[PDB]
Number of protein chains: 2
Amino acid sequence: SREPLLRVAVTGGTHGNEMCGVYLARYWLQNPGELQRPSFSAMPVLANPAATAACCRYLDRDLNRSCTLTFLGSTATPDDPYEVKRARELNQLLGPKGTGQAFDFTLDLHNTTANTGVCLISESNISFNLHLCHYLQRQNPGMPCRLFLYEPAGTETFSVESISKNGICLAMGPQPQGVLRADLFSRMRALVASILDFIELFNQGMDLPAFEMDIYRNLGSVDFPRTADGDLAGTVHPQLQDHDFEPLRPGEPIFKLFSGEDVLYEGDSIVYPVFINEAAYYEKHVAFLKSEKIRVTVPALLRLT
Amino acid sequence: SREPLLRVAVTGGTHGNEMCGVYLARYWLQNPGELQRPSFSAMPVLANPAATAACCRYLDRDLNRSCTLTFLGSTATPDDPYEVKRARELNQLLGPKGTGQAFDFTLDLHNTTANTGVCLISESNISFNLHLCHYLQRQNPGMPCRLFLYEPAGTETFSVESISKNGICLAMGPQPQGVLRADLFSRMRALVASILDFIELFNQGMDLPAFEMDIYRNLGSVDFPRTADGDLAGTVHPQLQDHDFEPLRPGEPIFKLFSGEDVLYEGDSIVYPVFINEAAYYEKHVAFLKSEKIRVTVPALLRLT
Ligand SMILES: CC(=O)N[C@@H](Cc1ccc(O)cc1)C(=O)O
Ligand SMILES: CC(=O)N[C@@H](Cc1ccc(O)cc1)C(=O)O
Ligand SMILES: [Cl-]
Ligand SMILES: [Cl-]
Ligand SMILES: [Cl-]
Ligand SMILES: [Cl-]
Ligand SMILES: [Zn+2]
Ligand SMILES: [Zn+2]
């Protein structure tokens, strides 16, 4: 039968300049009462302390790309990237990744400079995660809450939340890095509260009926237009800017070059752009991710068969 | 009679993560033709090369606070802040500050994460600068173009543009640091073109009739609410957020504390908040600047008496 989630973490500041999670984590470390439910208490964690102190995404390496078994399992060294060192600590705290000692669930908080609104990023189609999203949607009529299915292309998962048995990322934008907006802070805070409510209901044995829902599944990235030297030759087109999750159709403009020309989408199908013009993605060569919108059937989670 | 402005510079990337100026400066260095007018050609300059390369505001010290006579005149040292070293180079290029060798005019380009729209920041009430703003307003009906008079409180001016005999800052927001928006890029680009048009007209001997206009004069800053340790205890209130240049009246809410309480403005007069929730200003302890809106009379600039 159903195993309750008793070891639950909420991580903020995985990227040190994403301010909602930074300040929620700091606040809850001073005031943990908010994270307590009848069946469990969630542990708040500031994921990247040094980056947070410096208010930057990362010091040496992206922490949210440093949690592969290869990194975690490798022999230490004084000259290791700071974030590799910190990944190993999180592995001790919340893992070890891939063993029975790992936490039951980690909720990881993110901001984006893209106009995403509320987005749950899941690295698998695990039905619990889809039920969680569905619950948030129903708790918030008229507020988009979208599930972005981002399955790792490589061999190894790499994210902070992947350390635990299961987990999910709550991402909210748009918000400039290093800026804390009251509106996003409060909303993220209430959504976390609701996610903890959900886990509590689950722990109490609530039946979650099977249902269908639309999700967005990652197809790949499109890079900024570049010169031969890889310097920007333009940026996201005004008609694409801020239109995350909206249909992008072949023939439609996606970039405006500095020379004044328009670049058109040359794909065969309508896709759904996500994370359009994210500051942190310039160096990753990503102007946006392409996703396909798909209707999936989510099995029931019942206490008994 | 009238002295024409023949040595004119446009500086971008004074802060390395403010993307319009960074990319305009880089573009114009490759394609200077755009900066040429019949009577003069403006020199594009990337003000902070190392910060720009790292995409950060500054390395050691804010370049736009490093151009005091004290810094510029002090004896060099290997252990000098990078930006102090670079300030001295700009002093060689565009100055020396306070001598007859200085450039006639420097236009310095900025972005802000605050919802300022188009703002010209002037460090004095020099009539040329007010005529320039008035010209931009008339060239752009229905587009706010506001003059922010920011006279240095201290003894010494400190900004990159203060190196020249005269100058002004063109600031545009909102834009996240490290993000280039097509819309702001194009608009800043056209406004620069118009500013160069203005200088050309001036050089040709055009009479500029006296006129009146509203400007915004700096009164001082209000800091974020803090704990005894100086950590944020809250942020800009949702009703104040994004309302730059709008009236702020005593009794109105300016902050939302994490504890949930509202903080009200306690001033005696209606003021006009500017640079509300700028990322770079957190460390400067500035949540917003207070300004007074004043109608001033601008004398004529005529070719002859
Ligand atoms: C803007 C940002 O940091 N986005 C996150 C979103 C994300 C990506 C992959 C994940 O596995 C989880 C979250 C990231 O790139 O790390
Ligand atoms: C966001 C930002 O960098 N604003 C500028 C605006 C500014 C301030 C004072 C000046 O003298 C000129 C521009 C700054 O603080 O340097
Ligand atoms: Cl459900
Ligand atoms: Cl966007
Ligand atoms: Cl005029
Ligand atoms: Cl603002
Ligand atoms: Zn992030
Ligand atoms: Zn600036």
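The numbers used for chain A are those of Swiss-Prot, and the residues that appear cover 7-311, in sequence.
Note that Cβ sites are derived from N, Cα and C of the backbone, with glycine treated the same way.
Here's what Swiss-Prot has on this protein:
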type: BINDING; residues: A:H21, A:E24, A:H116; note: Zn(2+) binding site
type: MUTAGEN; residues: A:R63 to A; note: Abolishes activity
type: MUTAGEN; residues: A:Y287 to A; note: Drastically reduced activity
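Taking the features listed in Swiss-Prot, we show where each one sits on the structure.
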{"residue": "A:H21", "record": "Zn(2+) binding site", "DSSP (3 states)": "coil"}
{"residue": "A:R63", "record": "mutagenesis position", "DSSP (3 states)": "coil"}
{"residue": "A:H116", "record": "Zn(2+) binding site", "DSSP (3 states)": "strand"}
{"residue": "A:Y287", "record": "mutagenesis position", "DSSP (3 states)": "helix"}
Proximal residue to A:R63 (mutagenesis position) among binding-site residues A:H21, A:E24, A:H116 (C-alpha distance): A:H21
Nearest-integer angstrom distance between the alpha carbons (Cα) of A:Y287 (mutagenesis position) and A:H21 (Zn(2+) binding site): 13
Recorded positions compared (A:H21, A:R63, A:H116) - the one with the fewest other Cβ atoms within 10 Å: A:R63
Recorded positions listed as A:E24, A:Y287, least Cβ neighbours within 10 Å: A:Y287
Filtered recorded positions, from A:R63, A:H116, A:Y287, whose Cβ is under 6 Å from an atom of ligand 7: A:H116
Entries of A:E24, A:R63, A:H116, A:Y287 (recorded positions) sitting next to ligand 1, with Cβ under 6 Å as the cut-off: A:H116
